[PDB]
Amino acid sequence: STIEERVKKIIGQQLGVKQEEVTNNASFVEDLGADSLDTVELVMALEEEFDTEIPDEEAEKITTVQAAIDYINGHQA
């Protein structure tokens, strides 16, 4: 249950996709047509994760999935 691991999972809960549909470098506006619940779930997911409450500004450049792994990775370092 590595970083990206749990991450993907959470992300998979934010909407309800699989792994092949939420590939590491998965998209949102092109993948999940960018769902409000997604951008919102990102503010809660991260909040329920490490209480980081991701904004909408940093979420834009973090729309993807892998972006939610590189930012979370910060947990380690």
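The residues of chain A that appear here are 2-78 by Swiss-Prot count, in order.
So how was this one determined? The header says solution NMR.
Including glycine, each Cβ sits where the backbone N, Cα and C put it.
Among the mutagenesis results in Swiss-Prot, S37 to A or T has the note: Loss of phosphopantetheinylation, and inhibition of cell growth. The residue drawn here is the original one. DSSP assigns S37 (mutagenesis position) to a helical segment in the three-state reduction. Of all the Cβ atoms in the protein chains shown, 7 others lie within 10 Å of the Cβ of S37 (mutagenesis position).
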